[PDB]
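In what follows, a single structure is set out as structure tokens and then discussed.
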4 protein chains.
Amino acid sequence: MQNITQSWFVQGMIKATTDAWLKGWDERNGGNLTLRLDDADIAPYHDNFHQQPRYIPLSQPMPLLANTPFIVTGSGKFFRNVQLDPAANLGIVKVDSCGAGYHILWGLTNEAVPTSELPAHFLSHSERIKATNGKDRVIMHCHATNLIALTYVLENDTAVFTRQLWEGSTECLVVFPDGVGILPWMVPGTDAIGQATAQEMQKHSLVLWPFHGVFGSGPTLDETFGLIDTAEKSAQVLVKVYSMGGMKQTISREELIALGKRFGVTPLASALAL
Amino acid sequence: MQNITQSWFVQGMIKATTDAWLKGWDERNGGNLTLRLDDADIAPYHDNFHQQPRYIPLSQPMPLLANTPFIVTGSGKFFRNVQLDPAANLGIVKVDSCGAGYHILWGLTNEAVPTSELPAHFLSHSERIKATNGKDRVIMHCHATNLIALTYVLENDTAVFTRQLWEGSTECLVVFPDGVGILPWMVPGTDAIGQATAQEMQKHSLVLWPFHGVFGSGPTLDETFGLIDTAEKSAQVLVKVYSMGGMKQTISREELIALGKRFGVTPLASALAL
Amino acid sequence: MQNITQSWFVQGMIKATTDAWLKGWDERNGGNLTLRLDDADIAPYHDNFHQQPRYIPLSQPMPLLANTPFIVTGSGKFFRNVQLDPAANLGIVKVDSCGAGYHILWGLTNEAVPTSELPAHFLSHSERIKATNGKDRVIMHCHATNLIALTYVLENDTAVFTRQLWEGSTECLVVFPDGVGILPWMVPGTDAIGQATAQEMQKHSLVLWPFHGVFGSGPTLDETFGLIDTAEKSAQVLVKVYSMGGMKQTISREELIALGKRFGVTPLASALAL
Amino acid sequence: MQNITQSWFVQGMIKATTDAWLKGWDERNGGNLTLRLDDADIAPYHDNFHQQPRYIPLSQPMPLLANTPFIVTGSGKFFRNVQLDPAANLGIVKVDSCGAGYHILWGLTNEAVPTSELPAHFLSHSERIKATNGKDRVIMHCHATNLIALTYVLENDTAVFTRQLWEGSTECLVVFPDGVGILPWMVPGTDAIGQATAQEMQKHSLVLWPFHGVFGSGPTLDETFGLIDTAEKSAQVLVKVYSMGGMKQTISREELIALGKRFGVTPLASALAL
Ligand SMILES: O=C(O)[C@H]1O[C@@H]2O[C@H]3[C@H](O)[C@@H](O)[C@@H](O[C@H]4[C@H](O)[C@@H](O)[C@@H](O[C@H]5[C@H](O)[C@@H](O)[C@@H](O[C@H]6[C@H](O)[C@@H](O)[C@@H](O[C@H]7[C@H](O)[C@@H](O)[C@@H](O[C@H]8[C@H](O)[C@@H](O)[C@@H](O[C@H]1[C@H](O)[C@H]2O)O[C@@H]8CO)O[C@@H]7CO)O[C@@H]6C(=O)O)O[C@@H]5CO)O[C@@H]4CO)O[C@@H]3CO
Ligand SMILES: [Zn+2]
Ligand SMILES: [Zn+2]
Ligand SMILES: [Zn+2]
């Protein structure tokens, strides 16, 4: 019967991994993707399930994520190599009925462990479910060169950055009216990074990691890739003008106000007040 | 019989979207593209025609487009996904004999609707017919990377912008001798922007939307592609030259008239005299 | 028997135009390509030859190229379309035994004509056989993006321009030890500019045109592409470096002398004296 | 029997070189790749071995690489065509019993020879085996674009350059804590450049040739490609911020000191002082 790699939820993971590499966003093993799935999706594909689901004790249980299957990227794997050997780089995990751990059901072969950012992803996955009534399903991270470069020249404050990104295009304010988040620089690989990212998920859908990358949340794989792309497209325009001599004329504050009402969105009060 | 998807116009528009996709111009679902057809071009392919054509009334009467078939893209549809599904991403419509509505004949399945900028495309489609006596058949809009960044630095006046583009490459004066028209910033998706965009199309083949994108028209699918491609390359050279520190020697006014004299093209007097 | 499109030269021509389109030097219809053949090469493919060889006179006599066959690129064609229709974009011609005209034996279908730069392509062919004893066979023209931006800031002279290119990278001096020649601004498409280009071909294998493009020649297509490819890469570094604040350290004059002695090359006296 | 062209180490070569021509690194003939193999790897492919192995003496005796076969890329070959014909561009060699020369067993047809930087390969291959107890198996050289331009503006120091390369991205410190070697400008293709390059390999896994390129060494093909590309991404990040007017905030030393010991990594003490 049809291979599990030929299903919709694996083909989608293939495209987002390949296309984010050609753009130059996924040097080495940077970049991790986690997508929440449903039970009916994996029901007909019990044939390819492994005989022994390994058990890994999860650090601190999330009760809301009990009995929830997932798809994850293998830690240390390469995004470009996903299209070659999907089985060795992608795996499916499921959390037990109590929520204290997860069982690896398929993939992650050769004793491969899930991604090292699994804490931050799962803690932030739960919050987005309640904030938008369970519509968010994807958390993304990548090394976007232009957004990273802008962190070295501009202050890492949400209010200042939000106005700049909105000023770099017209579609931008429609895309992230809630604004973009930013942390202070923090050492990754720990559980402290999971809390600050999940805490910022409440008010924002994009949060920028200083000197590492960005984090974006969205319902589908396609829109999540397009969501980070839109801000990255505006990032390229901003960097060009700054090196060209400086910004001269732009969108007025009155012009930005008219945009919000026409499309029926509410711009951030903090950013628009600037 | 051979499917309509294997005809010349369906395959032709598949090329136009994919080529612009890799350029970095049409991320997410921005940009639009329409092409005018003939009754004879679609006569033998009535098999794929919808049994019941849905009816949608036009916002404002368009007498000049009565009983004319077009091919358009769908709203909220990415330019990447078209080659994966020609039927679910394109559509062919035929304006009624009165100029108030149109019927969807083929494509645009799953309650698909044409782009939200359809009034702007139909308004410019009609007015370019008067200027070119039916030669022009394509209207294209896309966010050219280097043209967007130029409006932040150069003044939004026809005389200044036209001369700078003529000096970034020798062939520019031959490709668009009429110059480029500049509009003031407006809220997209309304009807006010459609009337001003068509107003500049009477004397220009290239119209610039500040901070949003560019508009261009061409006789065929390939000529309109080169027109934007030629203008984009000129702006790319100007970006590096201006960013490198300044511009020291140039093509003089005496050389500009001599170049246009050989090829039989009349430059814009207001910008030439600058 | 395999048709002429399966010959070794036709397959080679597709490789050159296809890769130049991905590099970004042939927007719209810029660039031309011509290749020199031998009467023994086209012997087995006499069946494909047209029954009506169209005769076109030469602008000026070229006695040296008597009875010489060439394969050229048609005028007004897109380099991206060459890989799709070799017959309508390419063709073969043979110069008559007197040196005043040629006969179109295949290709250039539907009243297509060779490139308008043929007077420049043929005049430079003659002056390179004398300076190379019948070794060079290929002439290429392209609008190198990084080279055009250089002519707006650098002094338009043969000495300093050649010297600057030598410092871009180590291999630049070895590939073209004779330097490049740069003309004053002239209107393209005229015989007055072909003679100046052919005059500079006597001393150099690389020719520069301010604000327009580049000219190059080589033994075969792979060696001709490498000559232009190496030249543009050196320009890419300079534009990137110049915008950073100008050059600070570079290769000394004596250091290039040591490099020249090792590889048995004679650097240009004018440039090395700078 | 499966052809030699389908072997794992042959398919490794086709993947690594093709991924370098698409990144704009290997214009013309620049670049070469040598990978260490075992006798078991070449055992099943005895049928395709040449019956008359030509003997070529080595410049200097290499006892530490005795009886060790290698796969090499030919001299003067083009990285674009390797995928088109691996046999004519790739080759296999084996060191004799006394370590005085090598034999050609397969490939390198038509009097082809291994890359002219072969003495620079074996002098560094032998030393890297000692430092890492034989883990290293790949040597990579390529002309990265953004990397070269850094040498024209930054001081050519091992500690200073490594310090800057650490601040460009958070992953750079962990990937190469050992730093990157730097050398004075010297004439390639000589045994003197082989000694200096191999001499610095005792303390660093990467060496930078001013105005020329980079030298790579790692355990396998996949990591070796990502070993240099991590520095390439930091250079692209560095290049953009430099043209913006400088870098304003970054990772501080107090942030860097705690980063390594989180991963239990020993940083380069010389760069830590600055
Ligand atoms: O010494 C010689 O170079 C030659 O020098 C003197 O010639 C000068 C002319 O008097 C002067 O007007 C001018 O010539 C220009 C001419 O007026 C223009 O029209 C044009 O010429 C083109 C010509 O119209 C056109 O048909 C074609 O010419 C070809 C010709 O039709 C064809 O038959 C062949 O010519 C051969 C010729 O038939 C042979 O007899 C022989 O020619 C001898 C010639 O008989 C000798 O007297 C001697 O010519 C003197 C001439 O007498 C002076 O007045 O030497 C010639 C060479 O041995 O060989 C010819 C070659 O096979 O081919 C012709 C061509 O080569 O294709 O094309 C013409 C060019 O476009 O332009 C000319 C030049 O500007 O300048 C002359 C030079 O000072
Ligand atoms: Zn738009
Ligand atoms: Zn040209
Ligand atoms: Zn090199």
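The way this entry was determined, per its header, is electron microscopy, 3.0 Å.
Using N, Cα and C of the backbone, Cβ positions are placed for all residues, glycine too.
The active site annotation in Swiss-Prot covers B:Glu117. Annotation source Swiss-Prot lists Zn(2+) binding site at B:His141, B:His143, B:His212, citing experimental evidence. What Swiss-Prot notes for the published mutagenesis of B:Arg28 to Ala or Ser is this: Severe loss of enzymatic activity. The annotation that Swiss-Prot gives for the mutagenesis experiment B:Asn29 to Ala reads: Severe loss of enzymatic activity. The mutagenesis experiment B:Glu117 to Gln is recorded by Swiss-Prot, whose note states: Loss of enzymatic activity. The annotation that Swiss-Prot gives for the mutagenesis experiment B:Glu171 to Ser, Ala or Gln reads: Loss of enzymatic activity.
Chain A has a C-beta under 8 angstroms from the C-beta of B:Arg28, B:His212, taken from the recorded positions B:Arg28, B:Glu117, B:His141, B:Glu171, B:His212.
Proximity to chain C (CB-CB distance below 8 Å) holds for B:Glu171 among the recorded positions B:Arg28, B:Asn29, B:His143, B:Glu171, B:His212.
Ranking the mutagenesis positions B:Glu117, B:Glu171 by C-beta neighbours within 10 Å puts B:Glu171 at the top. In terms of local Cβ density within 10 Å, B:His143 ranks first among the recorded positions B:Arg28, B:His143. Among the mutagenesis positions B:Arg28, B:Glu117, B:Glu171, no residue is identified whose Cβ is positioned under 6 Å from ligand 4.
Comparing B:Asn29 (mutagenesis position) with B:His143 (Zn(2+) binding site), their Cα atoms are 11 Å apart once rounded. In sequence order, B:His143, B:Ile148, B:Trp185, B:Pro188 are the residues near B:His212 (Zn(2+) binding site), counting only same-chain partners six or more apart with C-beta under 8 A. Counting other Cβ atoms within 10 Å of each Cβ, the lowest count among the recorded positions B:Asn29, B:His141 belongs to B:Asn29. Note: the Cα of B:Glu117 (mutagenesis position) and the Cα of B:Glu171 (mutagenesis position) are spaced 31 Å from each other. Listed recorded positions: B:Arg28, B:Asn29, B:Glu117, B:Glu171, B:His212. Those with a CB atom under 6 Å from ligand 2: B:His212. Taking the Cα atom of each, B:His141 (Zn(2+) binding site) and B:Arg28 (mutagenesis position) are about 14 angstrom apart.
A coil conformation is recorded for B:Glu171 (mutagenesis position) in the three-state DSSP classification, outside any helix or strand.
B:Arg28 (mutagenesis position) sits 32 Å from B:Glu171 (mutagenesis position), taking the Cα positions as reference.
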